[PDB]
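Student: Please find one structure pasted underneath; my questions will follow.
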Amino acid sequence: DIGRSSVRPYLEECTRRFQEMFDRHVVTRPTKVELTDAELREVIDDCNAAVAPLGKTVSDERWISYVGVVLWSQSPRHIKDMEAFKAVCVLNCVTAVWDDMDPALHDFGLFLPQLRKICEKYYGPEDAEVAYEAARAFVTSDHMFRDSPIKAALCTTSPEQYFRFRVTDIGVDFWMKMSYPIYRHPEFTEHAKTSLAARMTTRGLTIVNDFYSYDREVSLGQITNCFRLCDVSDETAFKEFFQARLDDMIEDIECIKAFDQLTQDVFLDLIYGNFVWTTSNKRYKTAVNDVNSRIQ
Amino acid sequence: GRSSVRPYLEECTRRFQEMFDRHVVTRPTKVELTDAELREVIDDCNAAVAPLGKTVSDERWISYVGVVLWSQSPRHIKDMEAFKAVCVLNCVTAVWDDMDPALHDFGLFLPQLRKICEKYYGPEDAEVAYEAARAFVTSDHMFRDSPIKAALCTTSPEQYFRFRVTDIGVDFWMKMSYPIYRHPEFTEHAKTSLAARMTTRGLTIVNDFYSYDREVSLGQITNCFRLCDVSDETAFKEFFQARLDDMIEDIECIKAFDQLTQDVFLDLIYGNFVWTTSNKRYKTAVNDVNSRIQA
Ligand SMILES: [Cl-]
Ligand SMILES: [Cl-]
Ligand SMILES: [Mg+2]
Ligand SMILES: [Mg+2]
Ligand SMILES: [Mg+2]
Ligand SMILES: [Mg+2]
Ligand SMILES: [Mg+2]
Ligand SMILES: [Mg+2]
C-alpha cells in the first residue's frame with residue numbers, strides 16, 4: 001500500500017542505471033536548444049493566449065517547466081525550421097496543461113480553435129493540418145479515457161497492452177506528427193506519418209516518464225503507469241520488472257539503429273533528451289507542487 | 001525443411017477455429033453485393049490500375065475483395081458507398097502489394113487513389129482515406145529491400161508486429177472503414193490508430209500462417225513464423241501457442257471497448273480468418289491469384 005505508493009527507494013539506483021544504459025547504447029549526448037528571450041516570450045504569450053479561454057492562468061515558471069522537454073529532446077544538429085520548432089514548443093505546452101486539467105474544464109469548443117490558430121501561425125497549409133489533427137486526437141483521447149474501462153483494461157493487463165495505449169496517450173505520435181516539419185527530412189516525415197516513428201520510441205519515452213512520475217500519479221489516483229503492473233513495494237519483484245523494461249528500451253534502441261542516420265539521430269535524441277530533462281524537472285520531484293499540481 | 005507449414009495446416013486451422021469459438025462466439029457474415037455493385041467495384045479497380053499496364057482478371061479481383069466482404073461488420077453498416085470504397089481501395093493496393101517495385105509508378109497511381117476517395121467519401125473522409133492509402137503504398141514500396149524491415153522482422157515478435165501495424169494494412173483499413181459505420185467512438189480509435197493496434201496481431205498471425213509457403217518461396221521475409229524453426233515440430237508448437245496467447249489477450253481486452261466498436265474489431269479478426277481459409281491465394285505456393293506481378 002504505502003509501500004506501493006512510491007518508487008523513492010529505487011530513485012538513485014534506477015537513475016544511475018538509466019544513464020548507464022544510454023552511455024552504452026546511444027553514446028551521443030542530447031543537446032539543449034537555447035531560445036532567445038524574444039523567442040521564449042513569443043512561445044509563452046502564444047501559450048497564455050491559447051489556454052486563456054479555459055480561464056486558468058499558467059505562470060512563466062510553469063510554462064518553462066513544460067517546455068523543457070522540447071528544448072532537450074529535439075535534435076539540434078538537424079533542425080531546419082525554427083518556426084516549426086516554436087509550434088512544437090507551444091503545442092506541447094498547451095496540451096500538457098490539458099493533460100493536467102480536471103476534465104470538467106475540457107472545453108473543446110473553446111480550445112480546439114486555439115490549437116488550429118497555433119498550427120496555422122507556424123506551419124504551411126499541409127503541415128498545419130497534420131499537426132492539428134494530431135493535436136486534436138491527443139486532447140480528445142486524453143479526455144475520453146479519463147475513468148474509462150478501456151484504459152483500466154489496457155493498463156492492468158500486460159506491458160504489451162499498456163504500451164500500445166501509450167503510443168497515443170503519452171503523446172509521442174502527436175509529437176512526431178508536429179515535429180517532422182522541423183527537419184524536412186523525407187524518410188523521417190514518412191515514419192512520422194505511418195506512426196512507426198512513434199511506435200519505435202514509445203517504450204523508451206514511457207518507461208522513463210513512468211518511473212519519475214509514479215509518485216505524483218498514484219497520489220492522484222492516475223493509473224496510466226507501467227510500474228503499477230508490479231509490486232513496487234517488493235524489492236525483488238521491482239528489480240525484475242525494471243530489468244525487463246531496460247531490456248525493452250535496449251531492444252528498441254538497437255532496432256532504431258537500423259534506420260537511416262538522420263532519422264535514428266532524431267529518434268535517439270528524443271529518448272535520451274527526455275531522460276535528461278526528466279531528471280531535472282521539479283515536476284517529477286515531489287508528489288504535489290506548483291509545477292505538477294492538478295489544474296482544478 | 002523450413003520451406004513449409006503444410007504439416008501443421010489441419011491442426012492449426014482447427015485450433016484457430018476453436019480459439020475463436022471460445023473467445024468471440026459471434027460469427028462473421030458475408031456482405032452480399034448486387035451484380036451492379038460488384039461491377040461498379042471491379043470497373044473502378046480496373047480503371048485505377050490500368051495506368052500501371054498489368055491486366056487483372058475478375059477472378060483475381062474477386063479473390064482480393066473477399067476480405068472486405070467477410071471482415072466488415074454487416075449489422076452496423078450505414079454507408080454502402082464507403083463500403084464500396086473500401087472494396088476498391090483494398091483491391092487496388094493489394095495489387096500494388098503484389099507488384100514488382102519497378103512497376104510502382106506513384107505519379108500514375110496516387111491520383112487514381114485520390115479519385116476513388118473523392119468519389120465515395122465526403123471531403124474530410126476522402127482526405128483521411130487518401131492519406132492512409134498513400135501511407136500504405138509508400139510503406140510497401142520503401143521497405144521492399146530495406147535494412148529496417150530485416151531488423152524489425154528478425155529481432156522479436158514485438159518488433160515484428162510493430163512493423164505490421166502499417167505494413168499489413170490494418171491502420172489503412174480502419175481509416176477508410178470508419179465512415180461505413182459513423183460510430184463516434186470507432187471513428188476516434190481509427191484516427192488514433194488504437195483500433196489498428198488492437199487488431200494487428202489477430203490479423204497478422206492468421207495471415208502469416210496461411211501465406212507462409214507462398215511468401216517463403218518468393219523470398220518475402222515479413223512473416224512471424226520465420227522467427228521460429230518451422231521444421232522443428234516442438235519449437236513450432238511452442239511458438240504457435242505463444243501466438244494464440246497473443247490473439248486471446250488482444251480479444252479479451254477488445255471486449256472492454258464499447259459494444260459496437262468491439263463487434264467491428266472482432267468481426268474483422270474472425271472474418272479475416274474465415275475468408276483466409278477459403279481463399280485459394282493461400283493454398284499453393286504460386287497459382288494464378290497470388291503470383292508475383294513482375295515487369
Ligand atoms: Cl491516468
Ligand atoms: Cl516481404
Ligand atoms: Mg497523460
Ligand atoms: Mg499526465
Ligand atoms: Mg507520467
Ligand atoms: Mg505486404
Ligand atoms: Mg503480401
Ligand atoms: Mg501474408
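Don't overthink the numbers, they just go from 1 along the chain as shown.
Looking at the header, which is where the method is noted, we find X-ray crystallography, 1.9 Å.
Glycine residues also receive a Cβ, built from the backbone N, Cα and C atoms like all the rest.
Straight out of Swiss-Prot:
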| type | residues | note |
| --- | --- | --- |
| MUTAGEN | B:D97 to E (Swiss-Prot position 110) | No change in product (cyclooctat-9-en-7-ol) |
| BINDING | B:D97 | Mg(2+) 1 binding site |
| BINDING | B:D97 | Mg(2+) 2 binding site |
| MUTAGEN | B:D98 to E (Swiss-Prot position 111) | Abolishes activity, no product |
| MUTAGEN | B:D100 to E (Swiss-Prot position 113) | No change in product (cyclooctat-9-en-7-ol) |
| MUTAGEN | B:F136 to G, H, L or V (Swiss-Prot position 149) | Produces cyclooctat-9-en-7-ol |
| MUTAGEN | B:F136 to Y (Swiss-Prot position 149) | Abolishes activity, no product |
| BINDING | B:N207, B:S211, B:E215 | Mg(2+) 3 binding site |
| MUTAGEN | B:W275 to G (Swiss-Prot position 288) | Produces 3,7,18-dolabellatriene |
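Describe the structural surroundings of these features, if you would.
Tutor: Neighbour density for B:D97 (mutagenesis position): within 10 A of its CB lie 16 other CB atoms from the protein chains shown. In the three-state DSSP scheme, B:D97 (mutagenesis position) is classed as helix.
The Cβ neighbour count for B:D100 (mutagenesis position), using a 10 Å radius over every protein chain in view, is 12.
Around B:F136 (mutagenesis position), a 10 Å sphere centred on its CB holds 26 further CB atoms from the protein chains shown.
In the three-state DSSP scheme, B:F136 (mutagenesis position) is classed as helix.
According to DSSP, B:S211 (Mg(2+) 3 binding site) sits within a helical segment.
The Cβ of B:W275 (mutagenesis position) has 22 neighbouring Cβ atoms from other residues within 10 Å, across all protein chains displayed.
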Student: Within the chain of B:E215 (Mg(2+) 3 binding site), which residues six or more apart in sequence place their C-beta under 8 angstroms from its C-beta?
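Tutor: Listed in sequence order: B:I221, B:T222, B:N223.
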Student: Considering only the recorded positions B:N207, B:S211, B:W275, which residue has the minimal Cα-Cα separation from B:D98 (mutagenesis position)?
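Tutor: So, of the listed recorded positions, the one sitting closest to B:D98 (mutagenesis position) is B:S211.
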Student: Enumerate same-chain residues with a sequence separation of six or more from B:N207 (Mg(2+) 3 binding site) and a Cβ-Cβ distance below 8 A; give 'none' if the list is empty.
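Tutor: Correct list: B:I168, B:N272, B:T276.
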Student: For the Mg(2+) 3 site (B:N207, B:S211, B:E215), what does the 8 A shell look like? I mean other same-chain residues with CB within 8 A of the CB centroid.
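Tutor: Output for this site, in sequence order: B:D208, B:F209, B:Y210, B:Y212, B:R214, B:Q220, B:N223, B:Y282.
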